Amino acid sequence: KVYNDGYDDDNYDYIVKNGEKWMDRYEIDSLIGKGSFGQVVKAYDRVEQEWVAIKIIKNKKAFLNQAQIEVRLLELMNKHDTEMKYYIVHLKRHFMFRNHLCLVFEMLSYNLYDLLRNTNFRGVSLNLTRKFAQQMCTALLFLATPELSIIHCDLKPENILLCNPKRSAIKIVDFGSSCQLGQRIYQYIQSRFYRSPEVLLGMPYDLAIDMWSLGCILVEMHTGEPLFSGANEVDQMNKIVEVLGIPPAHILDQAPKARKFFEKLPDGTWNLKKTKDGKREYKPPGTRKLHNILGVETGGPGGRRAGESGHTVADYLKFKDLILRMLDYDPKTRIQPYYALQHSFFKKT
Ligand SMILES: COc1ccc2c3ccnc(Cl)c3n(CC#N)c2c1
């Protein structure tokens, strides 16, 4: 049963072969990544004399047409940003090869999941978490500039890569899920752990959904574990409710899928759906305090940062305050990137 003349496999992916030369130019070293979109390979560019990364989009229409948007958007961002400046991966060129759209990128280093893993999920320091937060907020400031108005739509540790193994410099990758403020084209989006209330609730969204993600990410970066590790949409919403409480009546009143997670009393207040059989699985609303998760006054997450430098209680109080502003239920009031950069948490040395 041949797929695309035997170049693809049963899942519309190109069968990678180490040492293959493409178009008398690119030498394929190895497979280095995978995802919904397809594959990413490490390759040497004879012409330019450099190592690159080539993202090999799946050979199917729906997946192609989506990478076409990733290209349009990267080209548009690299056009403003021609100093490789603003914390966004660089699209060198692209081409069609054996019926696969291939995108050639600069070669980058570890993503932030690999980096968490490397500490055996103990978390990185608060100092380092600050650096990622400063850059990510700046990248998100960039994305918001009115010419662009770009929603990334799938922020997560795995889509933030270091430039260099032993350095804090980072770039955001994978704009395959991405869109612009007007041209909104989907319902079920963002990775689940990093999905915003408004998306869960089936409401319309804007750029603020990335900020939500960013909040989930920064906590995870310092503690080692996802702030809201939900196994599906109902679990996920419930894990958020543990920490932050019930979402304001004015939001739920507008949410088409409010009733998937909640129910409205006779008196007009909302509450979690009534459950069953003397079962209890979650902590009551608002009870899982972020104050304890970060371990503000107990030596950091898990007491593992006890009596270290640059982890004072004050550092944590700032860091906490920022994060609660990033996780505001209301997207009209969730801190925006301009203002986040001015937050106390960055006041200098
Ligand atoms: C390790 O170097 C790179 C460089 C660019 C990319 C890159 C660019 C656009 N989209 C994705 Cl998903 C990208 N990955 C994912 C992986 N693995 C990259 C990895």
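Chain A residue numbers are taken from Swiss-Prot; in order, the displayed residues are 134-482.
Structure method, as recorded: X-ray crystallography, 2.9 Å.
Positions of Cβ are set from backbone N, Cα and C atoms, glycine also.
The annotation domain 'Protein kinase' is assigned in Swiss-Prot to 159-479.
Residues annotated as ATP binding site in Swiss-Prot, with a curator's inference given as evidence: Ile165, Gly166, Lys167, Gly168, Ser169, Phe170, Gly171, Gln172, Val173, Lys188, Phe238, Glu239, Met240, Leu241. In this view, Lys188 (mutagenesis position) is surrounded by 25 other Cβ atoms within 10 Å of its Cβ, with every protein chain counted. Secondary structure at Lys188 (mutagenesis position), as computed by DSSP, is strand.
Swiss-Prot lists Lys188 to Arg among its mutagenesis entries, and the accompanying note reads: Abolished protein kinase activity.
The active site, proton acceptor feature in Swiss-Prot is assigned to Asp287; the stated evidence is a curator's inference. Annotation note: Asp287 (active site, proton acceptor) sits in a coil segment as assigned by DSSP.
Cβ environment of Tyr321 (mutagenesis position): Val332 lie under 8 Å away, each six or more residues apart in the same chain. In the three-state DSSP reading, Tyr321 (mutagenesis position) counts as coil. According to Swiss-Prot, the mutagenesis experiment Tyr321 to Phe carries the annotation: Mildly reduces kinase activity. Does not abolish autophosphorylation on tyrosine residues.
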Local Cβ density at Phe238 (ATP binding site) - other Cβ atoms counted within 10 Å: 19
Helix, strand or coil at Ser169 (ATP binding site) [DSSP, three-state]: coil
Entries of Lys167, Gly171, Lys188, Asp287, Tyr321 (recorded positions) sitting next to ligand 1, with Cβ under 6 Å as the cut-off: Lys188
Separation of alpha carbons, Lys188 (mutagenesis position) and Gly171 (ATP binding site) (Å): 7
